Amino acid sequence: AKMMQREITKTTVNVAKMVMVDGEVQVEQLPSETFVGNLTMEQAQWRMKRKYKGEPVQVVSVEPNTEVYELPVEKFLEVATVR
């Protein structure tokens, strides 16, 4: 009767990087990145390989979270254009 809806889904991708520290290979903790849609582990790793060409970047986890932005229909008529 009164409610509308609009869904936004984003996947938070946690990444890590091999780096040289004092002549040893160690793991840099990278800031997590967020993308639009629901990405699997394989999808995210493909994106990371696209974004960081040749870099030793590992996707370590993917976390999808979906938000449902809703507005009363009455609220929408106030701002929408008749078109």
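Residues 2-84, in that order, are what chain A shows, numbered as in Swiss-Prot.
Recorded method for this deposit: X-ray crystallography, 2.3 Å.
Just so you know, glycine gets a Cβ as well, placed from its N, Cα and C.
Under DSSP, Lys3 (mutagenesis position) is assigned to coil, being neither helix nor strand in the three-state scheme. For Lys3 to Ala, Swiss-Prot lists a mutagenesis experiment annotated as follows: Decreased DNA-binding affinity. No effect on dimerization.
Among the mutagenesis entries in Swiss-Prot is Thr10 to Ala or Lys, noted as: Decreased DNA-binding affinity. No effect on dimerization. The DSSP secondary structure for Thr10 (mutagenesis position) is strand. Listed in sequence order, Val37, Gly38, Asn39, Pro65, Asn66, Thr67, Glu68 are the same-chain residues at least 6 apart in sequence whose CB falls under 8 Å from the CB of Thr10 (mutagenesis position).
For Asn15 (mutagenesis position), the number of other Cβ atoms no farther than 10 Å from its own Cβ, over all displayed protein chains, is 16. DSSP assigns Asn15 (mutagenesis position) to a strand. Under mutagenesis, Swiss-Prot gives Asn15 to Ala or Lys with this note: No effect on DNA-binding affinity. No effect on dimerization.
In Swiss-Prot, the entry for mutagenesis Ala45 to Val states: Deficient in dimer formation and viral DNA replication. The structure shown retains the original residue. DSSP gives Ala45 (mutagenesis position) a helix state.
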Practice task
Among all chains shown, work out which of the mutagenesis positions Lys3, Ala45 has the most CB atoms within 10 A of its CB.
Solution key: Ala45
